[PDB]
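A short worksheet on the structure shown next.
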Protein chains: 2
Amino acid sequence: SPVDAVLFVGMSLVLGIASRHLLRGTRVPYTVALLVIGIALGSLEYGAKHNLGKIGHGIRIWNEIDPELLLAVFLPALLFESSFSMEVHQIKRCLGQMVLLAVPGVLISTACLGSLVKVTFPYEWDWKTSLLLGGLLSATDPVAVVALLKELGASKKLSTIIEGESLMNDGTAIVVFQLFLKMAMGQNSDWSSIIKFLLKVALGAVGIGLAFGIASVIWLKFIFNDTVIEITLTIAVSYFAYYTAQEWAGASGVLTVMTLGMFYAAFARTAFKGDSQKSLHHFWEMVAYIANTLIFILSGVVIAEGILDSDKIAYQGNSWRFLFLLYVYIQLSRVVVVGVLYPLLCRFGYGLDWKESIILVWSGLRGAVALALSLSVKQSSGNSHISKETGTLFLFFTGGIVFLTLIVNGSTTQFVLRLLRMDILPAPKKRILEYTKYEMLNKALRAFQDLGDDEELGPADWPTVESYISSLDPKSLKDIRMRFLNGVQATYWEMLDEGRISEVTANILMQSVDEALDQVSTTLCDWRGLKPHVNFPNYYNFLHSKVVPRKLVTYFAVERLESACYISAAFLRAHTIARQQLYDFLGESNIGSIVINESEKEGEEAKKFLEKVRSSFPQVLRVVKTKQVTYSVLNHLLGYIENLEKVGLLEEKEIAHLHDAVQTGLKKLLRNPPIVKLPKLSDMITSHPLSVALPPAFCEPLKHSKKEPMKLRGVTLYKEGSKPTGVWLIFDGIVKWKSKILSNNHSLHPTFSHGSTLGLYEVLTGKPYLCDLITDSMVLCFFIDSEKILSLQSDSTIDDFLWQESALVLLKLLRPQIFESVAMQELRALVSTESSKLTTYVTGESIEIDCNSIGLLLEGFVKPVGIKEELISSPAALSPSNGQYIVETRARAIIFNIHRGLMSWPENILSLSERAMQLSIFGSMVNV
Amino acid sequence: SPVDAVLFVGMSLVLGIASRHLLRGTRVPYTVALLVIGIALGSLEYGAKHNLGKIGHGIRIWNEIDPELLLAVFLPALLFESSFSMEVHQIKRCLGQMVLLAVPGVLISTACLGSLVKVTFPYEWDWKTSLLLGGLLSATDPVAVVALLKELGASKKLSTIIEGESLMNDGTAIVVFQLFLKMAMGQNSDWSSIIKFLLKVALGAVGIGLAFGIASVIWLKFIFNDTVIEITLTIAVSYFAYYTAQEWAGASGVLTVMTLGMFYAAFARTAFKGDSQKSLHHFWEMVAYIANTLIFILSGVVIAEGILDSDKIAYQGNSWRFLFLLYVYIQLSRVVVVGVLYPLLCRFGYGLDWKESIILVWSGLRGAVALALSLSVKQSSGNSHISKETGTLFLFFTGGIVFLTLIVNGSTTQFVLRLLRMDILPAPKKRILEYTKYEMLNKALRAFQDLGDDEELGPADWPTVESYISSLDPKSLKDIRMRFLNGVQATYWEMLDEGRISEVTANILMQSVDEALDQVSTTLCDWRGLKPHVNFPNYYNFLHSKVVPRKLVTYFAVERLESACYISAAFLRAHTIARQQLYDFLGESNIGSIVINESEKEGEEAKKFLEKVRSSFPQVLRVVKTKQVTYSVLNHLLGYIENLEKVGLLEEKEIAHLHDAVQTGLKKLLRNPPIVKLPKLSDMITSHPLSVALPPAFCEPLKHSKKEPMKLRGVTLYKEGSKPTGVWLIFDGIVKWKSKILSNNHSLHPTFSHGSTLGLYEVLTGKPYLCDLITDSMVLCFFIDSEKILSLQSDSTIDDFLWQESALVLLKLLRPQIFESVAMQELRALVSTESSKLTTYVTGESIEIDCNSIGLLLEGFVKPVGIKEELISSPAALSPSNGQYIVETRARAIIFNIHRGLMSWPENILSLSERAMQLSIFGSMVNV
Ligand SMILES: CCCCCCCCCCCCCCCC
Ligand SMILES: CCCCCCCCCCCCCCCC
Ligand SMILES: CCCCCCCCCCCCCCCC
Ligand SMILES: CCCCCCCCCCCCCCCC
């Protein structure tokens, strides 16, 4: 007999799947179909009293459910996914509005609804019962609202506001529901008892949720490679926190589960495995789906049971009159709440104008949370406090309100949104969507070439493949700003793809750019959306508060400045890249220079933050950079291991060992910031590329002590035109170079960084300093005298290397139009290639610059052919004029063999053998 | 009060997580800890009668579980993942052994155990009760055995055998358990009733499972983009099939759920979404985990309850004596089963030698299925048929046997496997593992370069990244065969990565190569493992049986020859590629030629199968190739959309629309083979690259009728030395070319394919046919006369194109050392480039062949410089001798600007500026 509850669950799930599948893209939630199906089924079982056989047995078994078991099983299932899929950064952006719409919004709605259904309803209810109903059906469902917002097409700001207030209204409304339910149960008669009950049920529930979250997050941090226990841990901790709060501490288990889910959303994005995230979210979304379906069908069944009893509440008239009165009361209470909070709602978080206010009012969808609360009231009814007729009325009214709100609100808020002209996609977003569709076309055609060379199967059919994918200026400052922001977006996309930034950092940066794309008429506001995430509050860790460890200080600083450092570095890198790209796309136009200077002025707060990090905490950026690099490394290893697993190339014991090793490395990363040894001067010397030339005897004068490598920002390294007093080794930081003498035209990013030595050209030649260096950051720089460098010129193997270093520096100096937007590791690869040749040239010879190569004069004089006799100075960067140069004096030279379309998309995009190629690859012809 | 069952579930889950986490890499299943914990907890609640408070309330609630509700909730949860994660191709490889170990193996074990516990046990049991116990504890658990095999390290053959027999022993043993349980309930007294009960409970259960599988698979095929209802559909169909079989049809719900899971494993790999697969498998594995944990803890609790009752079965002595007797009876019965079936087990499927037989005997792990069956017997005990003492004895004995088997078998089968020397990894697999680790090192270092250029954060710390990844001839015919098979493996990996083959096809091919890597001493046996998957049984569809539709015939042929065509084409392509690669790695050694000829002889059955497909069903390969190409295209689009979703670049409504479109395209693909229009002669002409030269007036002589494009294999197209009677257009198929006159040295793959026209050089010049063409397949070839081609020489825009086509053909003819292993679409790109120049050269001029380019003489004579005067013929392929050529007569020439390390891994793998580069990127220095 009890096995028929399994049948009830199975048939309810099948009906839920059928309703969800049939009512997709219909404006009509499948939940109204579930409620109607449950009501009809309960009418068959109870009103008409037909023989449903084993169907009716399960129906009756589930109708005899315990109220408190009902809540304990279903409410965590409903609410955990809503609270856990919460995205933390949009919530921190609109949290003032969230709490405003949650706590006082629910309080005002409860007051209005309770007063109205007290004064008007004919059931001679109490104030306790009236306010219990008011606070019951004051909880906007997060599942229904999220499902509505998926297909609604509203803006991200309004979608975030509505979703967050919907998921917090549940907590507040269930708190007040428990308060007034205990009141109706003859408790909480005094104000002091009210305060104690609220204090316990709210704060203790939040504390239990936080404690369980902390314990489970630490446990997850110590669970390395197991994606099954990571999800069953969420199940166990959720259903154990609910029990510990409701039964053991007497708190609110719902608030405990919601705080647990929010703690998981905040501090457990790195506690779970990366590939365990999708499975865990899918499982909890499915559990919410199953709980919602079961609650809707059970609520329908029990409504049919209760309103077709001896009393026949369904044939009383007053039931329906006051059901529609209750619906208009819902609408008026939501209007009152939004209007009262509007003067404060429009000033906090995201701006709320009158258009978003109408959608906020109209998206008052009631769902399975209110249904579950009223069902628990109905199932516990029949005693002296809440009569059976009253509990049946509560369930009937709540079910009718859920039905009416869904039908008249989910189906009509799309109309209200298309009206008021809030569904229109703005021009930058339309351009971006067209670019993405164009790139998808390019990917499809490229995949079609890559598989067109098959002799066994033959040729494919392009028309069929197309059928399956058949659903895919320089003077205006506004458009140039829009192109620049598109370039910044493209650079963020590129660095996310290459692994330089994580998905959360990428989302934050992309959201900032999307915000900035609406103010392209005014100055670039790209950093405005990043300012909330980049803050440096205080550094009291150096006031002896935590200098005794000196060891936890790095931990708190890194955990406290990790995401901000990533955001600042990514912002600066993307702005530099997009600035260079906009210079290449526009060339020399004054509007391009205006936007370039705008970006340079805007990128000052990020540099100031990075300076604060460098000064206050000199070791944090090393740890942060190391963590980023090894995180990307381990993700690349994970991708490789996933490909190995798919192909089945390795033994399942060896590939499992590799997977365990990489996943353990990732968990140990995201558990604890890397313990990076702070480099002294000795190991910074030995890690500099100049150290191969410097002998170990010169490397150990007390490990080159007595000099602090730190140089403050704005400190000149050496003045231009000065004598070669020495060279500078850049172990870290940024140095700017200025030179009016040098042909520094259009040097957009004059900069040298770590692993660079500056001044070798001058000390090796004796010529005055070619450029003016000033430190642009906290530079870890060491000075070695020219005597030490010049004394190294004994051997010819070291002279070659020193002149190649000089070649590097002058390549980034003499020719910055090509070699400034390249790393000085790629440039070292270019110079260090065996094909590159350093040559001392006797007077009267010729230098062989040619096609597909470049050369740079080091020391000497050269005169060309076919042009008026010119005495070219020693630094020349000798480039092919024709795509010549008799050696004049004793010469030195070395010859080297030397998503990005979003900025310039609809600009950067025949023969009788080109048409044949299209025929040979494709079917007839396609405009590739 | 009933809310305490939620507490029981939560604490049981927490204890299960703790046991699984603590006992990882311990040889000890966490399930023994679960059983011990449950026994101790039940002892506290029932024996010692301590006040456990709300813990004991949940304990007692779950102790009062219904037996049949217990089975209905837990057995589908346990067994669905085991039956659904079943891999179909290894099962079809060893199915004879599977059924042999499942049906008669379980029958023999049941007979032995029942007879032994009837004759020896002191409880005066019946034959019905004795055989009920024997068939209860005759079900080897699939969950425990799978978990053991994950860490065991046994071969794939033995692992597959053990896993499959374990997951089918459950079906057979639960069938016999239901039979003998109904017998003990006073039923099935006659042989005819026995036959009817077996017929119903087995065949009707299989039929219900098949029907539910068919319905749900069609439903899934019509569910496009919803990964949540796709998993809750599995839940609903599983728990509805169980109910429909057990309660409505009276069949076995367990057999129904297992056949449903096997149907999902077989015919629903394409019914679910690709990205829904991992989430669905994770969910069902977690459900099996939760059910197993709950069953073990509940079984412990109820054992403690039953053996500490008034009877005190735990203090009787006989309980323990016959528990250990029952364990030795388990061991002897398994020995008897394996020994009796060995003469047949060693001849069917995978060979079973005496070493794998010992592991087969010893891996007799009993688990949660036997525990659940005995718990259902215990919970239903207390009546006249099965006494309370008997049911308690059943549960106690089954729990003790599960405990003893786990402790003494899971912990010691690793020892038994390391003994007998079955844990040693063979040399080819060790080499492959070392190659994978080397490639992971290369990936890690490359990811370290790609993020070393950061001016804001600074430099990373390579030692830390390394710390996080610190766990990573030409004369022997055997080694050359091993290298060739490694090259075939690498090519399979490459085509899986590029999307030419799916993951199932890749797994089949890789398994075939792994099998072949053990017989490298003998001839290449790569095709031996593919022969089971490549069969062409019959084609009665053309005997008027189904020619009336002519429309379903393609559907059945494609669904029936899809995977076989993929396997054959991939095998032939990979063998051609690896043959060319082995020629490049070895050069000219006779051993390399021996292996090359071995591969060519081996690749004949695949070509014969493709010929059978081409002859019998001329339209199937077009459909199959189109489906493959569009599947890869849609997967690439999915990857692009996933990257778009991660970055948050598009609106969540537009990106959702793109995702829905691509996923709908994929579901419509895997639902129905593409409807590819069979090309007539007219559209094949218009789709050939020669059709741009051919005017529409020449294209429509009744759409060029009266000629059938089909040419049988072995039909010569034109003989060498013959007059240019015409040219041939290759729309499909393969043509081989032979020419002793031409310098065809080391032409390893002489072949032209679709989109190629052959003979233009001869008709344009009048020279005799340079090579001998014979059709190597069913070629769709058209003949156009030389008069039509020569009459096209009026314009100079068409002459250029015709001579460029001739250049293509002669590039693949004159110079096959470079241009035969390239598509004739890439070669068309090379020739059609604006940098390529066709030139008519007046007598006495010079031709400018240079570096980084190639040239080919078309028509005329040429004499070189510095070598004895040579009169080079018209086809020359004029290549730079120095890295010259005075035009002799009226000349024609055109000048063109012209995982793979697995085969040659530990063979294909400083300066003072190279050491500095390592310093500038890394920390000190790493051997890159
Ligand atoms: C006493 C009346 C019946 C009470 C039923 C208890 C609630 C059980 C709900 C189980 C839902 C299972 C589906 C979960 C799939 C992820
Ligand atoms: C007397 C009836 C007892 C019922 C006990 C049910 C315990 C289930 C707790 C965990 C359920 C989690 C999944 C819920 C999905 C809707
Ligand atoms: C009447 C005694 C208690 C019977 C309990 C019914 C079985 C409910 C099992 C629910 C398990 C929920 C966990 C599923 C999570 C995926
Ligand atoms: C009187 C007690 C009724 C209990 C009904 C439980 C129904 C649950 C059916 C579906 C359970 C699926 C998940 C099981 C995971 C172990």
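The residue numbers of chain A are those assigned by Swiss-Prot, with the residues present covering 32-503, 524-934, 958-972, 1007-1017, 1030-1048 sequentially.
Going by what the header records, the deposited coordinates were determined by electron microscopy, 2.8 Å.
A Cβ is built for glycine as well, from the same backbone N, Cα and C atoms used for every other residue.
DSSP assigns A:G136 (mutagenesis position) to a helical segment in the three-state reduction. The Cβ of A:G136 (mutagenesis position) lies under 8 Å from the Cβ of A:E196, A:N200, A:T203, A:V368, A:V369, A:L372, each of which sits 6+ residues away along the same chain. Listed in Swiss-Prot as a mutagenesis experiment, A:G136 to E is described as follows: In sos1-12; hypersensitivity to Na(+) and Li(+).
One mutagenesis experiment catalogued in Swiss-Prot, A:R365 to C, is accompanied by this note: In sos1-3; hypersensitivity to Na(+) and Li(+). Other Cβ atoms within 10 Å of the Cβ of A:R365 (mutagenesis position), summed over all protein chains shown, number 24.
In this structure, A:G777 (mutagenesis position) is part of a beta strand by DSSP. Residue environment of A:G777 (mutagenesis position) contains 17 other Cβ atoms, counted within 10 Å of its Cβ in all protein chains. Under the heading of mutagenesis, Swiss-Prot lists A:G777 to E and annotates it as follows: In sos1-8; hypersensitivity to Na(+) and Li(+).
Quoted from Swiss-Prot, the note attached to the mutagenesis of A:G784 to D states: In sos1-9; hypersensitivity to Na(+) and Li(+). Around A:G784 (mutagenesis position), the C-beta neighbours below 8 angstroms that are at least 6 residues distant in the chain are A:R665, A:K762, A:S804, A:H805, A:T826, A:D827, A:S828, A:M829, A:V830, A:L831, A:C832.
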### Query
Rounded to the nearest whole Å, what distance do the 12 unmodelled residues have to cover between the Cα atoms of A:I1017 and A:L1030?
16
### Query
Could you tell me the C-alpha distance between A:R365 (mutagenesis position) and A:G777 (mutagenesis position) in angstrom, no decimals?
75
### Task
Take A:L503 and A:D524, the residues on either side of 20 unmodelled positions, and give their C-alpha distance in whole angstrom.
26
### Query
For the break between A:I972 and A:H1007 (34 residues unmodelled), what's the Cα distance in Å?
24
### Query
For A:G784 (mutagenesis position), what is the secondary structure state per DSSP, taken as helix, strand or coil?
coil
### Query
For the deposited coordinates, which leave 23 residues unmodelled after A:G934 and before A:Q958, what is the C-alpha to C-alpha distance in angstrom?
12
#### Entry: Per DSSP, three-state class assigned to A:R365 (mutagenesis position)
helix
